[PDB]
Each structure stands twice: as structure tokens, then as C-alpha cells.
2 protein chains.
Amino acid sequence: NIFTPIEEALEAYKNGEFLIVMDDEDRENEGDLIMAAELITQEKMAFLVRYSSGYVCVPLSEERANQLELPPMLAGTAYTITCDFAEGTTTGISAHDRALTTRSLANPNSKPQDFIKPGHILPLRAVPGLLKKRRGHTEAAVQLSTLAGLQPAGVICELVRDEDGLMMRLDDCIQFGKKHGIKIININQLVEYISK
Amino acid sequence: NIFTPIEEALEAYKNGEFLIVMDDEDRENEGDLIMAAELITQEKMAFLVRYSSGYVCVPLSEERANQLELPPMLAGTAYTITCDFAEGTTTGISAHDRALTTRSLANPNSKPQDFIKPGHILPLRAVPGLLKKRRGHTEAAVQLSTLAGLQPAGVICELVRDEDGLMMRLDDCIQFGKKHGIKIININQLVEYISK
């Protein structure tokens, strides 16, 4: 009565809905909004930013990040050099621009030269094997997109309370899910599904 | 009747208030919240994130960034490798943690080894000469702190509308300033003050 079954969640995700994603069933977990990178619109990015930390990240497979020439920022969260999609962006930071960059990172036709670096999106490198190898929200995002038959790219950000800026724990995530009609899953639940 | 005189604004800034900062008087300019890095509290960071893009940046002089071993992210906005202050942070992304990191970047006693890289704050390198050399919001932040007698470090983020996630132009910034009791200045106005 809290968590949506994985197959129903995948259909929602396939249809461009967010999911609220927790690590497991624990009440003290903090929730992230995750949706498919290729499906995020200006409006959906506006929504993500409105209700989150705004430090918007785009999980990609290591293979995809390599293809796009997005190396690790340095040589734990695997940040690459940041980027903006060049054509059709101005400030890079607008909801429109961040959404366009995110969709572009997912698009199999995108080329390394299509992006300006640094920029205003934070791509993250998901490890090969995804949630079977590392139970990160990065791997969760790419796993969700893969299971949904979509490009191996997601977009994520942490839910934050309007009242005081504290991250939303489970109870607040339940309330947020009900208010906005967004389904909730957890990573343990997702690992159980993909395993056996 | 729109813009606060610079000397009054500096006193507000010295006292840990935000200023809303525009490029010049143009109605189409978009506004950023800027305050002194050393003075940003958990609550003030929560406020900044709540009403902004959340892509929170910390302007520092090139000299200071060099001292802290924060090189340009690559080798236009001069991003360094991102960072979190190690001691007293957990997730790095919480209002508490981002505020602590920001204050730490300003603290003259901070050392390079005190920071984890990458992290969740985006330091920016202000050019020597500040607004006399480049009229960026980065230089504006460091200029404001310098004029206020504070460490040459600021913290900034773009105001965004709750309704639709669009960045706030002048009229909305005026309304935001009135609602929250925050003074508004512009960069041309600031350059006029420091020049002559």
C-alpha cells in the first residue's frame, strides 16, 4: 500500500511519468524524482526543478558517456564534465534548455560536438551491470529506462520540502506522490524484480 | 524607485541579506539572488534553492580558487571542479551542507585538503579586476563582497517563477523584492559607483 509494483511503474515511466525512488522500504530514506531522459519536456523540467534541489543530473551508461566524450569530471557519484546542447539553447539553465540538453543526451543521433562543455546539466556515469553491480540512484535511472525499452538515460533530482528545504523522507514522499499522482518504488524492490 | 543606491545595498549585503542583481535597467533582464558566501546559513541556502534554479554557484577570485586547488573544470562562465567541504557534510546536497561548503570556500583558514572533489557546489572564477574587466554576475558577487569588506567570495543563483519555471525578468524581480524585503541593484549601476 506504499510502493507501486514494478511492472505498473515501468508502464508509467514508459509514458513519461516521474517515479519517486527510494533505496528500500525504510521510513528514513530520502526520495528522488526520476524519469526517462528522452521524455523530459520544458514543463516536466520546470516541475522537477520546482520541487527539488535543482542540482539536476542525467544518468547515462559509461558506454554512452564515452560515445559522447563526457569524461569523469576528475581522474561515490560519478559526475562527468557538465554540458549544454548547443543548438537551441541560450543560457543553458532555463527549464527549456536543461530539458533540451537532457533529451539530447538520450538521443542516439547526438554527437560529441553537439555539446558545449562545461554547461548546466550534470551527466552521471552508471556502472556496467547497473543495479546488479551498484545500487545507486544513477544505476536505478538507467535500469528503469532499459527495462522500459527506452534509451539508457535518465534524469534525476532530490525532493525537497517547501517549508524548510529539508529533503523529503518517506512520509513526505508518500504525500507528494498522492498530491501529484506520482508512483513510488524502491531500489531493493527493483533489484528483486530483475533478479532470480 | 526601482534600484537601491549602492551604499545602502552594500550595508544590506554586509548584514547577510541577499541582493537581487540585474545586468542594467532593462526590463527584459533576468535577476539573480546574490549574497556573501561567508554569511549564508542553512535557512538562507534553503531560501535560495527554493526560489531559484538550484544550480547554486560560488564566485571566488582566481587567486582564492588557486589557493584552494579548484582548477577550471575544463582546459563564458568559469566553472571549477565542483566540491563539498568534507567535515560536517553527508550528502553534500542538503541546504545545510551546501551552506557549510559555501561558507568554507570563503573562510581564509580553509585548506585544499578540506574539500572533496567533485561535490555539490559549483565554484566560479572571477577575473582579476572584477567588474572593471568583465561585467559577469561572477565578478559582481566578488565585487560586492570586496566592497562590503568581506572575503572575496559570493554565492549566486537565478530567480525562477513558481508558476512555470521561467526565469524572473525585472517586473517579477521587483515583486519578489517587495514580497521578501530584498533590495535590487544592477551591474551598470555598480560599475558607475566603483568608477570615476
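All chain B residue numbers match Swiss-Prot; in order, they span 3-77, 84-204.
So how was this one determined? The header says X-ray crystallography, 1.6 Å.
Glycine residues also receive a Cβ, built from the backbone N, Cα and C atoms like all the rest.
Here is what Swiss-Prot says about this protein:
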BINDING   B:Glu30  Mg(2+) 1 binding site
BINDING   B:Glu30, B:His145  Mg(2+) 2 binding site
BINDING   B:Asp34, B:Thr85, B:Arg142, B:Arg143, B:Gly144, B:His145, B:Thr146  D-ribulose 5-phosphate binding site
MUTAGEN   B:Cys59 to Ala  Increases Km for substrate 18-fold. Reduces activity by 30%
MUTAGEN   B:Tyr87 to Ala  Increases Km for substrate 4-fold. Reduces activity by 98%
MUTAGEN   B:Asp92 to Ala  Loss of activity. Alters protein folding and stability
MUTAGEN   B:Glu166 to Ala  Loss of activity
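Non-local contacts of B:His145 (Mg(2+) 2 binding site) by the CB criterion (under 8 A, 6+ apart in sequence, same chain) comprise B:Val23, B:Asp34, B:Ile36, B:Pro61, B:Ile164, B:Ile195.
Between the CA atoms of B:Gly144 (D-ribulose 5-phosphate binding site) and B:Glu166 (mutagenesis position) there is a gap of 13 Å, rounded to the nearest whole number. Here the CA atom of B:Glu30 (Mg(2+) 1 binding site) lies 21 Å from the CA atom of B:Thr85 (D-ribulose 5-phosphate binding site). Counted within 10 Å of its Cβ, the other Cβ atoms near the residue listed as 'Mg(2+) 1 binding site' come to 9, all protein chains included. Listed recorded positions (B:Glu30, B:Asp34, B:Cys59, B:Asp92, B:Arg143, B:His145) with a CB under 8 Å from any chain A CB: none. According to DSSP, B:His145 (Mg(2+) 2 binding site) sits within a helical segment.
A gap of 6 residues interrupts the model between B:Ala77 and B:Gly84, whose Cα atoms are 13 Å apart. Taking every pair among B:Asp34, B:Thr85, B:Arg142, B:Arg143, B:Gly144, B:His145, B:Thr146, the residues listed as contacting D-ribulose 5-phosphate, the largest Cα to Cα separation comes to 17 Å. Between the CA atoms of B:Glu30 (Mg(2+) 1 binding site) and B:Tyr87 (mutagenesis position) there is a gap of 26 Å.
Apart from B:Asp34, B:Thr85, B:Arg142, B:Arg143, B:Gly144, B:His145, B:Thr146, the D-ribulose 5-phosphate site neighbourhood in this chain, defined by C-beta within 8 angstroms of the site C-beta centre, holds B:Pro61, B:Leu132, B:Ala134, B:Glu147, B:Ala148, B:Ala149. The most densely surrounded of the binding-site residues B:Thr85, B:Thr146, judged by C-beta neighbours within 10 angstroms, is B:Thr146. In terms of Cα spacing, the binding-site residues B:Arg142, B:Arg143, B:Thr146 that come within 10 Å of B:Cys59 (mutagenesis position) are B:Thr146.
For B:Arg143 (D-ribulose 5-phosphate binding site), the same-chain residues lying six or more positions away in sequence with a CB closer than 8 A to its CB are B:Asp25, B:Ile195, B:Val199.
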